[PDB]
Amino acid sequence: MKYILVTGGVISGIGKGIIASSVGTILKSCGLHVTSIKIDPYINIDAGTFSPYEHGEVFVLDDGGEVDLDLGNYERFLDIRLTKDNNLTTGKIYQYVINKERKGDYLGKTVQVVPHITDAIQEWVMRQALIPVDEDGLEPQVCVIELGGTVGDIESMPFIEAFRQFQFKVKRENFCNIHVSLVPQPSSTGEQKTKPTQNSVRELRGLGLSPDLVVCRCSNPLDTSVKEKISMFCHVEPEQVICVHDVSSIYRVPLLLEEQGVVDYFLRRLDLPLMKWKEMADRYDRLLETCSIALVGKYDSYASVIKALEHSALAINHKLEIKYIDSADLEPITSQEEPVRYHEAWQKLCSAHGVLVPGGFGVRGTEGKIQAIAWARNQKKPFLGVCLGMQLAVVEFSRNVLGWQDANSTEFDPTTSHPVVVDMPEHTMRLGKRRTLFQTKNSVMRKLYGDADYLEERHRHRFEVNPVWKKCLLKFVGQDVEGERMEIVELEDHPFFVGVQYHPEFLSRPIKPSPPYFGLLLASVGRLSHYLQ
Amino acid sequence: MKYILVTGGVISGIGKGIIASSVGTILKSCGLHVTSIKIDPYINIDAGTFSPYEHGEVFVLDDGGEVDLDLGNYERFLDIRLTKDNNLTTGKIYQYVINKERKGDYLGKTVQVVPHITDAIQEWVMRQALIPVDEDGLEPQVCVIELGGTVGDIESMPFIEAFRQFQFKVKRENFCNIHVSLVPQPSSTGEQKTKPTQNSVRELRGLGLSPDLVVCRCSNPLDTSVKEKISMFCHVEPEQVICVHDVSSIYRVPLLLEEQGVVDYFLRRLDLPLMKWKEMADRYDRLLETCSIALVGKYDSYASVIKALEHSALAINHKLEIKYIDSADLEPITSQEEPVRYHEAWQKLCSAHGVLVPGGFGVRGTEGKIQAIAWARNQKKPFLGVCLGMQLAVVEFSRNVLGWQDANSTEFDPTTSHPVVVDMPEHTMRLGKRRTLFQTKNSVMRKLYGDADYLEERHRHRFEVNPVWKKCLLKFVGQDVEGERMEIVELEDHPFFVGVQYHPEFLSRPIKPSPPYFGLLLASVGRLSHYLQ
Amino acid sequence: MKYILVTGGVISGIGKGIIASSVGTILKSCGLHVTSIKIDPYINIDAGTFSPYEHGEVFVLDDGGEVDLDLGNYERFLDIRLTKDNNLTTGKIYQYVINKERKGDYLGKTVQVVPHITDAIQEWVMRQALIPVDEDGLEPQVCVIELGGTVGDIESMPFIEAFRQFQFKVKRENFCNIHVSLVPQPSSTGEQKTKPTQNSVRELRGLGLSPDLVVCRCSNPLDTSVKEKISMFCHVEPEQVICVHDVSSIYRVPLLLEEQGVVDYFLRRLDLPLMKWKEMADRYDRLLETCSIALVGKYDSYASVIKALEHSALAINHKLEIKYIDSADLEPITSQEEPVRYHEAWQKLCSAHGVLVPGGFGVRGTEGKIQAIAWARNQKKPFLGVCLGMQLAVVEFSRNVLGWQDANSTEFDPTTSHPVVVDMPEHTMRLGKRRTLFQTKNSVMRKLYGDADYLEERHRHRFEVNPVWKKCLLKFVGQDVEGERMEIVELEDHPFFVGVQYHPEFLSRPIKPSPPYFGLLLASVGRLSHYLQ
Ligand SMILES: CCOc1cncc(-c2ccc(C(=O)NC3(c4csc(NS(=O)(=O)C5CC5)n4)CC3)nc2)n1
Ligand SMILES: CCOc1cncc(-c2ccc(C(=O)NC3(c4csc(NS(=O)(=O)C5CC5)n4)CC3)nc2)n1
Ligand SMILES: CCOc1cncc(-c2ccc(C(=O)NC3(c4csc(NS(=O)(=O)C5CC5)n4)CC3)nc2)n1
Ligand SMILES: O=c1ccn([C@@H]2O[C@H](COP(=O)(O)OP(=O)(O)OP(=O)(O)O)[C@@H](O)[C@H]2O)c(=O)[nH]1
Ligand SMILES: O=c1ccn([C@@H]2O[C@H](COP(=O)(O)OP(=O)(O)OP(=O)(O)O)[C@@H](O)[C@H]2O)c(=O)[nH]1
Ligand SMILES: O=c1ccn([C@@H]2O[C@H](COP(=O)(O)OP(=O)(O)OP(=O)(O)O)[C@@H](O)[C@H]2O)c(=O)[nH]1
Ligand SMILES: NC(=O)CC[C@H](N)C(=O)O
Ligand SMILES: NC(=O)CC[C@H](N)C(=O)O
Ligand SMILES: NC(=O)CC[C@H](N)C(=O)O
Ligand SMILES: [Mg+2]
Ligand SMILES: [Mg+2]
Ligand SMILES: [Mg+2]
């Protein structure tokens, strides 16, 4: 193959996944088919168990892989569709080796981290690099592998040991390594402190990996002296020391790496055979008009959602002002303890141009989301409900229009006489890519989806709308292939009141915002009336 | 509790398991109930898959735990009966944490080696320390934990990190640490080189453990200067620097540790409330007569077997000269390529005073073991067959006495018309402690077992004697509680020709040799005729 | 240049200096001019302060460099003459950098170990590699650099960091690295334990050096499996894994490395443009006759002396049986406490074929050396006194022949009325290469020195023979160019009673034993009478 490893140096959060994604879009702009792998040094088999305050926004792949948000960054910088196993973990690789041991496949020998786990990592990286994850069935010409976390933590050591072997298993023309470090600039000092980068690259070389590129996460751009000091103490050429500094938009991060010569480097270094990103950045920096959108949440947990709104905003040509609202502040209980939280949350929601009610589980914020959907009905503010927001729209309709004031989910109040959304597992979770059929032409949503008869979108839910109560209910315009499951709902006599049972955000790209997020943004600025025209 | 960790320094093989066992017998001689745990930094769930050339002699516990030979050293130095989970491994602890993660028991948080695996290790060590593994149901007053391998290998790091926490979770009076190092004395140098011990203890302190005792595996005793240099560079008191040197018998190893003051140290250091070992050593060193016993093997793989013979030898008051014979050298095929191997193997077998035919699996040495049992029949040399040796005695009888010249196992020749031993799994492997009933009084074996109606012994086999052919066959004196399975066989008109289907060696102690190994040793020196009298 | 670094792995003493010397003689046999450097990670500026029980036998170079014995191994395997600075130390390099800092030569910047000390090491290694230390003024084509001690000790870290830079300063064709490890084979285990080699090479790679060759100091030869395991865990080709095992003579160590293919490796690896050692080994292994030589010492401290005797032995074609005698056991004081030591020491001295009385300082053994020279006079056993042994021969003559029974040195009894050897510093120590003139033809020593008018030999003393008492004294056949200092003495009417004030051993080679050591060996077997004939 051709491999680029991307290792983290000093801390997480420093945009290493944006660097990996930017390097992938740079390679793709060179005419290469490109795949990507995230290694997460946790013991978890997939992210499908995280409370979103830790490793927030589990991104759901077509196969039902509940993976880290960086896999979603890969799908948005590169036109790819990944599999579960593009998220590698210690849980997955140790369980693989343990099951393979119990099978007797290791032939009655000792099994131990070196070699056998570090072999298994290389086997995995070889497998997932061959898979044509790109928008055509042609084999990837390069694979960008990101090692999550910081090097020299106990969990990251097996993977660096595997890559230390890998660079001699495949030849050096087939394996490059980027180190993404931090160069802090303290309030206490004003200097750009290279010391952590030196010690991190010293540690990485102790684990037997050189940086071929040293990418410094700077705030403000590096001085020449600091770049030279990094080049010296990392024992690498200045041309291979990159600063990624603070820039006006995400769209400039590939352009900065381009300017920094990484394209030219990888072309020679791997012996290989962004004008839109200029436009997207320059377009963003000249958006004079604005749209204000309420996001009524519970939980970074809405990373894909925020990005989908920003794609939609860039496409309508407005700035976006996301009014982040805790849905538990909108609940009347908060007015008893902290009326300041209540009245700030309701000033936010009421001044919005439209509302977004994203997915989740558990009782927190449920009556607040039902009230934010109520506000969307009676004030006629444009509404999108995503996954849970759809279910709560059936609840809010039922309570006010049908007078079923008790009505709820079987999750939140199982004692209710009108369970209008019920537990309905797959005959497991409705998890991954399902096909929804549009049951009609009387849908703005169908027209936003290009007037297509069907769409295929990633779901992540156990509950569905009750088919008994459906007869009384609120036009369920999108339904599954079985007709068992309601997957898009649209309310009559409203500018834009849509529930989608799936997660549109997972298939939003800058070049193609998801049509429910686009329709919401278009509706909130009135421009939907010109779009459908 | 009270805990003593025992860590390995420079290499394996240096008798760390003998030190742990000796420290346990020293503690037991202080009137303490004592348990023990082996940690093996391999990914294997139990040893029940090893080809015995790697981590040789899988010792089978009462519960069917196929564990490392050091668990068997614990059962022979201390009057204890262990469980599977007294052998801890990375495979067991990672699989525990992974299953616990998949259960959601880690409450949707990240799971990672520190803390969660290092917690799980401490939980395990707390559980297995409370279990009364001793010959009475009273709780262990101290637990000797052995860490297998050398410290600062990638697999041993989680366990040392766990013990680094543990010493502050329980108080320092509850946790002591011994480091077992090597002090090499090269042919190239003649000096006792302390440098590896210094660097090993430097490394161990980098992992946050001090040696409370430094045990030097010496060849020849340490000089004063070398002990002082070790005390200096390990930064510990000379009284806490121990030499375990080469000694005439295993029985002197507790006595050397006693002389070295470890008893007195542990009494004060853990705030706690060997005369037989003098006798056993002094007895061994005055055995003027000898017995020569053939061990016809395939595979250290016979560690328990060799020890059981040596207990039996010490009890009859003879030295033992074990004629180690590869059973594939006795096969006529070896006479075509290497007649030197054949004739040396047959000089060994024929000059023996008795023969032992120990357990195993696969076709290697099977016709050689059948011929060594044939030699035992026709020359009337005393024979014990253990596990497989019993099955091959039914085969050898069938071939010569019944004229069923084809006869074999369903393992070795499944096409045979007389499958006299057949695959007969438990309605799994017959693995662990089963009760055998003696079906008669016409057994020397019953009388060696104290004239008891039953015995309980550890088995490890899938195959059993065919109950159809049994009617023609060779007195099956020991049978299971169901009468389905033949578990001891005894041939008439022979001094001592016994097959046992179990492994007697696993329940041999110096103070009580297993009666089939004792009866064999007694028979080979003729003394059985005085014993049964 | 071309550089070969030789690093130590597990312990010292394992013959790393013999490997460096053997590699140098192999390179020299390829027609290359070769120099060598020893780095000793001690804080001492030269070895000229060590009590010879620590880093024994300070070897004195032509310039007066009191250096480690490995510099003397270089001069005996390779026809070279080294300078002080071929022994590099932390004391020398830190003092260099400190003086250079105090000079302001570092231009008011910070000075710190990396870069500035690690620069200074490379500067030193560049300087000393250019010096034609060979027997002709032609520049060295390769430099073998030995790093003393074990890698990953705090003192060795600057040097490995320097070589980690050096391999990228000069190109990889100019820099190769050998790792000399130990593979122990314990009495406790019988296996050849590769684990320390794995961990040592793991540590070395953490410091950023690969072994290009892994040299295993074996006792018995490596098995194939152990070599393969080393090749695997050191991540290097089997052809580059060398065993140096126990062999019958020093002369076979280059031949074993030759057989192991290191010549062929270095030729390709460094892109470069032993039949006598067959002969010397095969000659040694067929010496049927023997010579027994008394070495009367105080203090490995006599390494050069023992080697010089063995060159002389090989040249006369006898084995050598060196009777190592502590000169303090010969003193009558020892007969009062330990008559066993006295009578064993005097059985040794009296049964010898000749005696050697080597250099030293301080009062220990002085009356014993005077008595061993007395025994040489009155029994007519052949005597060589080296440095101090000469001075004590003037004392022993004075006491018995002149009746000056008080007589001694000003070192040992400054109150004496006949100070026959006196403190006589250079108008400092008489240290390094001085020219001695033979004052006559009435000398066997002159004839052994080829009948030359002068010789040039390395001295290391402050005391000299008193020119007042000289008039009464014992033919001082060798004197300095000034006539001030007596440098060789020869007693009349004796087979061979010679004192030399210098150290002949420092210029002994296998191909050319030093003539006083050769004359002594010839005398002790009577063969001198045929040699001078
Ligand atoms: C090493 C990184 O260094 C630096 C340095 N300076 C700045 C940033 C930076 C990081 C994140 C963001 C960000 O999140 N911006 C938003 C957005 C819109 S679209 C999208 N991402 S996306 O959908 O994958 C699409 C690209 C393919 N993000 C509005 C929400 N904006 C700037 N990153
Ligand atoms: C740190 C250890 O240092 C040293 C230093 N010097 C020597 C030994 C040494 C090691 C093993 C052996 C050995 O195996 N000997 C035999 C035997 C009989 S009984 C038994 N062990 S046993 O059944 O557990 C019983 C005790 C409870 N072993 C004959 C086979 N003999 C000596 N160990
Ligand atoms: C990695 C080394 O591995 C092994 C493996 N096996 C054996 C040896 C070994 C080491 C030292 C000795 C030794 O010292 N022998 C003597 C001698 C005579 S000449 C001389 N050395 S010398 O003068 O420099 C001359 C050569 C240029 N030494 C008699 C005193 N003999 C064998 N070394
Ligand atoms: O308080 C003091 C005094 C002196 N020094 C000396 O300064 C040297 C540099 O220590 P720094 O922490 O300044 O590191 P650096 O220059 O490599 O990296 P940044 O500043 O960009 O973070 C050290 O190696 C030590 O000799 C200190 O570190 N701190
Ligand atoms: O007590 C035990 C049990 C098990 N093990 C397991 O054995 C593995 C090998 O540990 P060794 O110390 O046997 O190392 P090695 O085979 O690489 O080298 P030598 O024997 O030649 O010195 C370890 O990684 C661990 O899983 C032990 O080390 N020790
Ligand atoms: O070749 C040489 C020359 C000098 N030295 C110097 O010797 C010092 C001691 O290095 P050693 O390896 O002799 O260690 P030690 O004395 O602590 O332990 P053992 O001998 O008992 O194994 C080192 O710290 C270094 O300064 C060497 O190690 N090797
Ligand atoms: N993805 C979500 O928003 C989940 C919604 C709801 N808890 C369900 O399981 O259907
Ligand atoms: N424990 C053994 O000796 C095994 C014997 C035989 N292979 C069986 O499985 O019964
Ligand atoms: N080199 C030696 O043997 C020293 C001899 C004596 N102590 C002197 O200084 O002259
Ligand atoms: Mg600084
Ligand atoms: Mg030492
Ligand atoms: Mg091993």
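For chain A, we keep the numbers from Swiss-Prot: what you see runs 1-273, 282-307, 312-439, 447-492, 497-556, in order.
Yeah, the Cβs are placed from backbone N, Cα and C, and that goes for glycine too.
Features of the protein shown, as given by Swiss-Prot:
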type     : residues        : note
ACT_SITE : A:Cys399        : active site, for GATase activity
ACT_SITE : A:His526        : active site, for GATase activity
ACT_SITE : A:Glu528        : active site, for GATase activity
MUTAGEN  : A:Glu161 to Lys : Localizes to cystolic filament structures
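Shown here: features listed in Swiss-Prot, placed on the structure.
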residue: A:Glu161; record: mutagenesis position; DSSP (3 states): helix
residue: A:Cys399; record: active site, for GATase activity; DSSP (3 states): coil
residue: A:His526; record: active site, for GATase activity; DSSP (3 states): coil
Distant-in-sequence Cβ neighbours of A:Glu161 (mutagenesis position), under 8 Å, six or more positions away:
A:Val113, A:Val114, A:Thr118, A:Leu207, A:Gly208
How many Å lie between the Cα of A:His526 (active site, for GATase activity) and the Cα of A:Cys399 (active site, for GATase activity)?
6
What count of other C-beta atoms do you get within 10 angstroms of the C-beta of A:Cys399 (active site, for GATase activity), across all chains shown?
24
Taking the Cβ of A:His526 (active site, for GATase activity) as the centre, count every other Cβ atom within 10 Å, in any protein chain shown.
23
A:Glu528 (active site, for GATase activity), number of other Cβ atoms within 10 Å:
31
Does any of A:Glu161, A:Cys399, A:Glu528 have a Cβ within less than 6 Å of an atom of ligand 7? These are the recorded positions; tell me which, or none.
A:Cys399
What Cα-Cα separation, expressed in whole Å, is found between A:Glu528 (active site, for GATase activity) and A:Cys399 (active site, for GATase activity)?
11
